[PDB]
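Undergrad: Below is a structure I'd like to ask you about.
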There are 6 protein chains.
Amino acid sequence: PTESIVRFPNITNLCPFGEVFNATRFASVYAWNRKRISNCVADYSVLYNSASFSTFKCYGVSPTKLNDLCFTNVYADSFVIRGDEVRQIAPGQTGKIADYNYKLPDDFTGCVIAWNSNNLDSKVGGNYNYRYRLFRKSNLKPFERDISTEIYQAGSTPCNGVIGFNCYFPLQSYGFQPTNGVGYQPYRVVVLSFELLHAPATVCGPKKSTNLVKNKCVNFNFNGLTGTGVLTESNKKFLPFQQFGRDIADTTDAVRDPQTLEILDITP
Amino acid sequence: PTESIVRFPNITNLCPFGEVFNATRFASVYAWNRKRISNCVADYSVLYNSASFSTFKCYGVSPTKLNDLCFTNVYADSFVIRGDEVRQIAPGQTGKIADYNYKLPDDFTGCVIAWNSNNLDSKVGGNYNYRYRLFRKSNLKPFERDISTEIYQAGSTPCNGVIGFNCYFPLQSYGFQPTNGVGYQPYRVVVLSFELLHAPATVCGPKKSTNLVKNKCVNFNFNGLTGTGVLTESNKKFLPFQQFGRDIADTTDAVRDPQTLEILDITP
Amino acid sequence: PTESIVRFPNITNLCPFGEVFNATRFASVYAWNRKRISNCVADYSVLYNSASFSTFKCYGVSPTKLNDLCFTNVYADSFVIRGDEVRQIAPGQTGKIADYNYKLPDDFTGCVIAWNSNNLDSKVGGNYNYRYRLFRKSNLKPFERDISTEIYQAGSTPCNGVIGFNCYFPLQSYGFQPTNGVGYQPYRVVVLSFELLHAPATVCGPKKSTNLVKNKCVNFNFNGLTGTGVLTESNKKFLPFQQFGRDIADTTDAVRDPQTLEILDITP
Amino acid sequence: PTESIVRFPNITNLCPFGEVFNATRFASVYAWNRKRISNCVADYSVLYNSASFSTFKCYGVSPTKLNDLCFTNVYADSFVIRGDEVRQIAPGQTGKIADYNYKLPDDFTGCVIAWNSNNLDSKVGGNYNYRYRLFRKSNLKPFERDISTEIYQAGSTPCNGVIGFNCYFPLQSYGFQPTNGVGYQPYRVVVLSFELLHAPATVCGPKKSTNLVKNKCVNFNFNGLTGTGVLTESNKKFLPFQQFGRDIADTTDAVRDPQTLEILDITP
Amino acid sequence: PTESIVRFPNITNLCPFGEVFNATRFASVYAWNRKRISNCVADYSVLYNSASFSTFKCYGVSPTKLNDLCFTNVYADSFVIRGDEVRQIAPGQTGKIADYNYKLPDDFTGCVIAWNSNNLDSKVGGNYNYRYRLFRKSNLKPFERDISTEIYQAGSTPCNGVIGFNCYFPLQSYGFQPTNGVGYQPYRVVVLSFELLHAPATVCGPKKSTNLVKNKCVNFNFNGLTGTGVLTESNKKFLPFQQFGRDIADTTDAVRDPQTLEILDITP
Amino acid sequence: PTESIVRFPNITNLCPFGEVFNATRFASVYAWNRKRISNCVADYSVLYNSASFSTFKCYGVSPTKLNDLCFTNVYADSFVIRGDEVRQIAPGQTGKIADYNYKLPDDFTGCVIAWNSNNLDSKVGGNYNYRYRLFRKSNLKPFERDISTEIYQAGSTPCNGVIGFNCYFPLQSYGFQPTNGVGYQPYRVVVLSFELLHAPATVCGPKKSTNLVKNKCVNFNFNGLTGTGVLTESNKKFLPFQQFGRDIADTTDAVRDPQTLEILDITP
Ligand SMILES: *[C@@H]1O[C@H](CO)[C@@H](O)[C@H](O)[C@H]1NC(C)=O
Ligand SMILES: *[C@@H]1O[C@H](CO)[C@@H](O)[C@H](O)[C@H]1NC(C)=O
Ligand SMILES: *[C@@H]1O[C@H](CO)[C@@H](O)[C@H](O)[C@H]1NC(C)=O
Ligand SMILES: *[C@@H]1O[C@H](CO)[C@@H](O)[C@H](O)[C@H]1NC(C)=O
Ligand SMILES: *[C@@H]1O[C@H](CO)[C@@H](O)[C@H](O)[C@H]1NC(C)=O
Ligand SMILES: *[C@@H]1O[C@H](CO)[C@@H](O)[C@H](O)[C@H]1NC(C)=O
Ligand SMILES: *[C@@H]1O[C@H](CO)[C@@H](O)[C@H](O)[C@H]1NC(C)=O
Ligand SMILES: *[C@@H]1O[C@H](CO)[C@@H](O)[C@H](O)[C@H]1NC(C)=O
Ligand SMILES: *[C@@H]1O[C@H](CO)[C@@H](O)[C@H](O)[C@H]1NC(C)=O
Ligand SMILES: *[C@@H]1O[C@H](CO)[C@@H](O)[C@H](O)[C@H]1NC(C)=O
Ligand SMILES: *[C@@H]1O[C@H](CO)[C@@H](O)[C@H](O)[C@H]1NC(C)=O
Ligand SMILES: *[C@@H]1O[C@H](CO)[C@@H](O)[C@H](O)[C@H]1NC(C)=O
């Protein structure tokens, strides 16, 4: 191959990562806010090169390569937790946050971002506006939220909606102090889950497209699908929903152009 | 003086310190339990010799000399706190327990007995039945309790007694676990308050009453009234409520016998 | 398989776990006490459900699946160690307790049960009755107890049976106090070690036996020997010590019934 | 006394305490910033009401009585130091800040106001902008500022104006991290200094100025001069520099009215 | 007064502060080594100005003024303790060291000099040669040395020279390691006690003797006795053991010259 | 095999570890000193048996098996750090010392030796002769040394080589004190890296050389190459740079003796 032919869709607007990562108030972990990111371009090397983030652990994908991939959808989950609970935001972990507040699936393709927010979220005299669910009958399914406020019966006696002996309120405040220990500062956590459905991808990295070159052995990056071959005109009539064609060997024979919406036939 | 004579009333019922120190369940610090001890002989040797009481700080009375004195009324304040906040139970300190839960007066005459109770008040998974008042409008008065449960407004919004943003429950749980450190481990605290007024003493030690030896220079202890003199037979007509007697110079010159109700002149 | 058949020997006495776990005085770690448990029914549910054991770590056996398995004999090793020495009671770990006091094998099968015992093993002023072996020439073998009290020759000079310079006593006191931190607090440790030999299993869980079903395909648990097959009456004669009849293919072909003493061939 | 009279000069402007306490960037402790507060009304109650301040130690004047008094001049000193070194801002105290950076007089009249400033002064990657003088040949005199950057010589070898072995820069960077403990936490300290010398007082509390009641026995606070008397007219020839007279008994008997510049007589 | 006359005895030999402080191995605190120091010039500013001692806290005398004083005898008591126990070497303090190992009288006059000794007194694997007395029936008297090794009876059972249950060895090892914390770190402590009683002075400071001038008003420092007066010839026949002279007014009116053994009349 | 033949060359001098480990002064971590050790005998068991080395971690070799295997060349890297960043001297670890001062490759072969030096590298009042590189624009490559003293521009403004606002000096002082904590105490670190490139061995340990026995199946160690064979005589034409010889089977079959320059055929 001589030169790569990158074809990405003609998207003009950047993804609203700034509003998600720089918002004034984040939600509590029991009622975490999920934002749907779609139909835009997202720069992921801005997040990595910024040294504000204490944690940038990515599972199932590499953080440096994130600008080269087109995901179908992005879900951004934002909440505030304790410092010692940051390690519970991982696939296959146990604890109060993992079981009762935010559960990550084992088959997780995404990145976990955690930065210290002692400056903006903590307050002297106590910031008790951040609460976490401490009591639940059963553990949470992955990507499930619990906003219930029913009194957790921890004994034989019914509670009748009144707090007291063995009847506790399900949500407990953190009590954040600026004079707290290293494990007790507020941490804002944004979990970026990359949905990779077999669909037209709408969140692409910031890569400049290259105009189409055919009839020669070239590299190509069609919607994040890297390959090498000769691109020719395809007689095959793809259905409108269909975006890829798979041979008997499960390798893409043809791809629908993401800019001019035509069919190109890949040959080795 | 030749010999020492001690005359006490013939009270043989032992004071209920077993109910105070060996109760199955204590109460929370916001609703600390007060017990009135009177009209019994008190044994403070069993408190002093015990090898479980980590803190035995006595204010206004010597801890070794608890057995010698006589009092009228004893107030036992039992509650459960954590280790770091045991130091707040003293005259003149600040903190959440001192300001909003239990305040000791600066003129406190009594002892503070604190011992670790990690085995009885901690449960694996958390023992949340012990609560403390965390928010209050104004600091507490000495020997004042606040068992009201009203939602504390921490902002400028009238939120109608529903927990949420800037409206917090007044009581917060300790959440005791056996794995927690000694700063956050349960400590049972019994505060003994002795009041010595111009009243006949009802709480005394187990000091034996000796025989009445008159017309000799003896050291004497009549119901806690120590001194030296030559006790003889009197002709004064005390009224039944009148225990001792005073001269023109406001010095004790006659006492009533605790046992046989006989008036004895103390000449020096 | 249509039905499930469980056959266990008709033994009814409970195993003396109460004597092991609720004893008033535990021995020191250098002279740890091993008790042989056999010929009884062991209910491991009462250990698991109760919330006092801070550390409950099983190696080689799933902790929640203790009830269904049958063991030949159980050895319970009890001792007292401080909080930072709890992590050394594990296979493959190092430390003073692992090298000189109690060493577990790398192939250990069983559970480690450690709970805080600050009330029973600490007195104010120091509880020095719990000693650990501090000096030894060589590390201990697995499950080997050393109670020798010769003076340790640290230097090049003969000790001559007197403590002095470069000659130390091998045992050293913990010195527990209730004010000490959780690293220096008493923990009572019971190590359950299960052996699975060719002997008949005597320590079985609280699972209840069912009726024997013959000539039909069932799923059977014969005294811990799980399997599936058509149980049929056999003409095989087993010697009294022999309990099962593995063939040339190392698969269980016949089992002696633990109650009625019947030889039962298994057809797949 | 029939009533109370408070006569203060007709000063309208509020004191610029917003530009001192809420300044964007404080100076370092080696070059601490001193601001002269005069000719304005000062409200010290609003400083005491805020719970942001973690240290409000006032020496020689009580914090509750701050609004009552009047002063001629206020010296507002501001700097940033770590949490462990807050205690060295005290009269008759020793330390690095006391010897080399900021020394208070042994008889100091004012308030040391220190609050935690983690949110304003810390940043990720460390805020090293705040420097403290660590090396000096001699200890600092009280209220003396040293901004010399000469290289301190520790050994006999002359430094020659370059950094090297035994020749160190006199200023050391603090190294404030958001993840540091409370010991190394950035704290902003404001040291208010008051002069009690007799002069025309320019700064007073927010107390309302009442009318002038003559020939009736009233309490008075004439520009901070507390007393009780019958305020009558005077025929004394007060010169312009003379603000309050005195008698042969060295007691205050004639005070100039601050608003009218009219001499009044205090009659007991 | 015109001149100042210092007369000290003609001694030149320096007493071994080097052997006290720079010894290779010190002694344990239960068997602290006391050395008698007499007939020497002692340069206390060598110990004061050297940046080697972490603590140089002096009781009853100023450390800077020690060069200008003369004492009859100096006791140097050297031992090794831990960092947290350095505080306990003081009058009116409690602990294990103060009660059982080294006790200081309440009228103590001297200095306590403590410096860290990590490289000398620690070893990887534990340095156990430094022992402290942990058990004693009664508290120690001031300056009492106890080197007895008898088994402490902490219970009712006789011990009979065998260590075991409730029978402990009285000496307990520190167990120093170089990786230990600064509280558990080996500190060498030397306590200097000065006999200021009425006796011939032997230990004197490095002040140089000046020539004797008579019949004028001069300040004088005769063997550490300071005054102002006129020195003249005296007819008082002193007995050879007598140094000072005194009258009914309890004032020193005659002294003996340290060098010429001449009796001088101090006329004021 | 019958006996083992260990053949080491005729080397008489010892490797100069004395000034590497027991030098009076060490260099700082930014200017880490490197010493090349070759052509001598090194006794690693002296370092192994030392009672002062707290950390003796090794990578790519066993800490027990370092003496018997002998290496081509030894690079000794010496620097002083504090106790917290001892863990940062490991491959793959991230930190200030790792990124900016001393970086080890991920395939590092050798041993890290660290020991506390609080009595040598700390002085009362502070020892500031040991510096570390705090700021660098890029992370260091493995084994590169950067001693540049250029002013680190931390802001946008060009300040032209002067210290000031965001123009920090790159080096900073540890500031060791004897009373500091174990994290802030000096630790001398000697990294002993070894390369195993294709070259004749120059440093080998103190193991003695045995006489040759030919025509018998003996275990042999020919200067780091260990095998089993019948070392018969040869007739090879080995050029003087050929240390050993390999056949078509890619196995060692001819070794020239290091002590006699005689080629020996290894026959299986
Ligand atoms: C949030 O604001 C800061 C301040 O300018 C900026 O550096 C950062 O890049 C912003 N975050 C995002 C995701 O743009
Ligand atoms: C953008 O892409 C669409 C197909 O996705 C195409 O129809 C349209 O013409 C493109 N816009 C421009 C300006 O080329
Ligand atoms: C509580 O019970 C224990 C049980 O032996 C006893 O020793 C102790 O004296 C009791 N407490 C009081 C105050 O009597
Ligand atoms: C006991 O005291 C009472 C006073 O209440 C008295 O009446 C009675 O006689 C006394 N009894 C004896 C045996 O002293
Ligand atoms: C020990 O005694 C307690 C007392 O309630 C009981 O709950 C526990 O089950 C006992 N332990 C065992 C192993 O039976
Ligand atoms: C109990 O087991 C024994 C086996 O030794 C057997 O002989 C006996 O019949 C059994 N009893 C019952 C009631 O099953
Ligand atoms: C600084 O700003 C805060 C913001 O609300 C305010 O509450 C405070 O009073 C201000 N400080 C002063 C001295 O005015
Ligand atoms: C304000 O004070 C000045 C002098 O103190 C006086 O001359 C003037 O009349 C006053 N004005 C008012 C309105 O009181
Ligand atoms: C101990 O030896 C060192 C070595 O130079 C010396 O500086 C110090 O002054 C000596 N101390 C005494 C008390 O002699
Ligand atoms: C030294 O002092 C003695 C008295 O103790 C005296 O007899 C002698 O003459 C003195 N010598 C000198 C040289 O001053
Ligand atoms: C000493 O070394 C030389 C050169 O390496 C060698 O030729 C000689 O044989 C050696 N000496 C002995 C006794 O082997
Ligand atoms: C450094 O000196 C000590 C002094 O005994 C010695 O034990 C040690 O072996 C020396 N270090 C080396 C590397 O030889």
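Just so it is clear, chain D uses Swiss-Prot numbers, and the residues here are 322-589, in order.
The header says electron microscopy, 3.6 Å.
Backbone N, Cα and C atoms are what each Cβ position is placed from, and that goes for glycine too.
Okay, so Swiss-Prot annotates it like this:
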- D:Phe490 to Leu: Increased resistance to neutralizing antibodies and human covalescent sera neutralization (MUTAGEN)
- D:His519 to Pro: Increased resistance to human covalescent sera neutralization (MUTAGEN)
- D:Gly339 to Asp: In strain: Omicron/BA.1, Omicron/BA.2, Omicron/BA.2.12.1, Omicron/BA.4, Omicron/BA.5, Omicron/BQ.1.1 (VARIANT)
- D:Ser371 to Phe: In strain: Omicron/BA.2, Omicron/BA.2.12.1, Omicron/BA.2.75, Omicron/BA.4, Omicron/BA.5, Omicron/BQ.1.1, Omicron/XBB.1.5, Omicron/EG.5.1 (VARIANT)
- D:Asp405 to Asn: In strain: Omicron/BA.2, Omicron/BA.2.12.1, Omicron/BA.2.75, Omicron/BA.4, Omicron/BA.5, Omicron/BQ.1.1, Omicron/XBB.1.5, Omicron/EG.5.1; complete loss of interaction with host integrins (VARIANT)
- D:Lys417 to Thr: In strain: Gamma/P.1 (VARIANT)
- D:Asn440 to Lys: In strain: Omicron/BA.1, Omicron/BA.2, Omicron/BA.2.12.1, Omicron/BA.2.75, Omicron/BA.4, Omicron/BA.5, Omicron/BQ.1.1, Omicron/XBB.1.5, Omicron/EG.5.1 (VARIANT)
- D:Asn460 to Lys: In strain: Omicron/BA.2.75, Omicron/BQ.1.1, Omicron/XBB.1.5, Omicron/EG.5.1 (VARIANT)
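Set these features in their place in the structure for me.
TA: Other Cβ atoms within 10 Å of the Cβ of D:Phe490 (mutagenesis position) number 20 in total over all chains.
Secondary structure from DSSP puts D:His519 (mutagenesis position) in coil. A sphere of 10 angstroms centred on the C-beta of D:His519 (mutagenesis position) encloses 10 other C-beta atoms.
Under DSSP, D:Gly339 (variant position) is assigned to a helix (H, G or I) in the three-state scheme.
Around D:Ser371 (variant position), there are no C-beta neighbours below 8 angstroms that are at least 6 residues distant in the chain.
Of all Cβ atoms in the protein chains displayed, 14 besides its own lie within 10 Å of the Cβ of D:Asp405 (variant position).
Taking a C-beta cut-off of under 8 angstroms and a sequence separation of 6 or more, D:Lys417 (variant position) has the following same-chain neighbours: D:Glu406, D:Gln409, D:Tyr453, D:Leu455. Under the DSSP three-state reduction, D:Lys417 (variant position) is assigned to helix.
Around D:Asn440 (variant position), taking its Cβ as the centre, 17 other Cβ atoms fall within 10 Å, counting all chains.
The C-beta environment of D:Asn460 (variant position), restricted to residues of the same chain at least 6 apart in sequence and closer than 8 Å, consists of D:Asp420, D:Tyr421, D:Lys424.
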Undergrad: Whole-number Å distance between the CA of D:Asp405 (variant position) and the CA of D:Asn440 (variant position)?
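TA: Per the Cα atoms, D:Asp405 (variant position) and D:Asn440 (variant position) stand 18 Å apart.
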Undergrad: Compute the C-alpha separation of D:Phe490 (mutagenesis position) from D:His519 (mutagenesis position), stating it in Å without decimals.
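TA: Distance (Cα to Cα, whole Å): 44 Å.
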Undergrad: Within 10 Å of the Cβ of D:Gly339 (variant position), how many other Cβ atoms are there?
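TA: A 10 Å sphere around the Cβ of D:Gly339 (variant position) contains 9 other Cβ atoms.
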Undergrad: Report, in sequence order, every one of the recorded positions (D:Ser371, D:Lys417, D:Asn440, D:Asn460, D:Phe490, D:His519) having a CB within less than 8 angstroms of a CB belonging to chain F; if no such residue exists, report 'none'.
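TA: Only D:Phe490 pass the 8 Å Cβ test.
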Undergrad: Going through the recorded positions D:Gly339, D:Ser371, D:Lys417, D:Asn440, D:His519 in order, which have a C-beta under 8 angstroms from some C-beta of chain A?
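TA: So the ones by chain A are D:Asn440.
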Undergrad: When DSSP states are folded down to helix, strand and coil, where does D:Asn460 (variant position) land?
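TA: Coil, per DSSP.
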Undergrad: Cα-Cα separation of D:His519 (mutagenesis position) and D:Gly339 (variant position), in Å?
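TA: Pair distance, Cα basis, whole Å: 28 Å.
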Undergrad: Do me a favour and check the Cα-Cα span between D:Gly339 (variant position) and D:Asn440 (variant position); whole Å is fine.
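TA: Cα-Cα, rounded: 18 Å.
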Undergrad: Out of the recorded positions I have (D:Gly339, D:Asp405, D:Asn440, D:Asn460, D:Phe490, D:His519), which ones have their Cβ sitting under 6 Å from ligand 7?
TA: D:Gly339
